[PDB]
Amino acid sequence: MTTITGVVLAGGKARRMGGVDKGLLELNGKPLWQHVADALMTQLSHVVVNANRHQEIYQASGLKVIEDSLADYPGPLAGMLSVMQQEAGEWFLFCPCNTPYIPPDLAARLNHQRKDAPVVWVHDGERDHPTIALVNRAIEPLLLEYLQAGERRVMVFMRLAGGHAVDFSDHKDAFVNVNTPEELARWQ
Ligand SMILES: [Li+]
């Protein structure tokens, strides 16, 4: 009953009892994933999080936590598919839990620039961010087929699905990633 569901992708796996839980690192007191969820809630009424470790902690801010299917598909596409299989509604705006500075016109600009494509993603002027992506329902069967086929490559999938990049080069450092504790330390 809203047009796009926002989704924070907080990672899959724990293919060696985790390591650092990136989404739970705190940037100025607030977990990175909650920075992203808050930014998505500025622009979208319905936001959920895909998390596969420390689920009770993710649950504490009162959003729906969605875990990956038993299929244990690889890579960020596995989380995308698991969320489309467990949420209704025609459009999803995915964003990793690592990009706390995403802007309040993310959804609006991706939608304005979608131009009939079933998926679009952010390009920051330097690189693609294919997991910051507005994705239509129609992608779900294609994603299932790709991951059942043993594939993992994100950009290859986005190309196969007929997507395109949307230029956010004018949004300075809104798309920076905080992948390690060492980077985070800098941004405080
Ligand atoms: Li642990």
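Quick note: numbers on chain A are straight from Swiss-Prot, i.e. 4-191, in order.
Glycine is treated like the rest: Cβ placed from N, Cα and C.
One mutagenesis experiment catalogued in Swiss-Prot, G15 to L, is accompanied by this note: Complete loss of catalytic activity. Still capable of binding MPT and MGD and interacting with both MoeA and MobB. Every protein chain considered, the tally of other Cβ atoms within 10 Å of the Cβ of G15 (mutagenesis position) stands at 21.
Counting Cβ atoms from all protein chains shown, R19 (mutagenesis position) has 6 others lying within 10 Å of its own Cβ. Swiss-Prot lists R19 to A among its mutagenesis entries, and the accompanying note reads: Slight reduction in catalytic activity.
Shown in sequence order, the list is empty: the chain has no residue 6+ apart in sequence with a C-beta less than 8 angstroms from the C-beta of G22 (mutagenesis position). Listed in Swiss-Prot is the mutagenesis experiment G22 to L, annotated as follows: Nearly no effect on catalytic activity.
What Swiss-Prot notes for the published mutagenesis of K25 to A is this: Marked reduction in catalytic activity. Still capable of interacting with both MoeA and MobB. Cβ-based neighbour count (10 Å, all protein chains) for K25 (mutagenesis position) stands at 21.
In Swiss-Prot, the entry for mutagenesis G78 to L states: Nearly no effect on catalytic activity. The structure shown retains the original residue. There are 16 other CB atoms within 10 A of the CB of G78 (mutagenesis position), with all protein chains counted.
A mutagenesis experiment is reported in Swiss-Prot for this position, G82 to L, and the note states: Slight reduction in catalytic activity. All chains included, 28 other C-beta atoms sit within 10 angstroms of the C-beta of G82 (mutagenesis position).
Of all the Cβ atoms in the protein chains shown, 14 others lie within 10 Å of the Cβ of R156 (mutagenesis position). A coil conformation is recorded for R156 (mutagenesis position) in the three-state DSSP classification, outside any helix or strand. For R156 to A, Swiss-Prot lists a mutagenesis experiment annotated as follows: Nearly no effect on catalytic activity.
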Practice problem: Can you grab the distance from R19 (mutagenesis position) over to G78 (mutagenesis position)? Cα atoms, rounded to a whole Å. | Solution: 15
Practice problem: List the Cα distance (Å, whole number) between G82 (mutagenesis position) and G15 (mutagenesis position). | Solution: 7
Practice problem: Give the distance between the Cα atoms of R156 (mutagenesis position) and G15 (mutagenesis position), rounded to the nearest whole Å. | Solution: 15
Practice problem: Round to a whole number and give the Cα-to-Cα distance in Å for the pair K25 (mutagenesis position) and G15 (mutagenesis position). | Solution: 11
Quiz item: Between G15 (mutagenesis position) and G78 (mutagenesis position), what is the CA-CA distance rounded to a whole number of Å?
Solution: 7
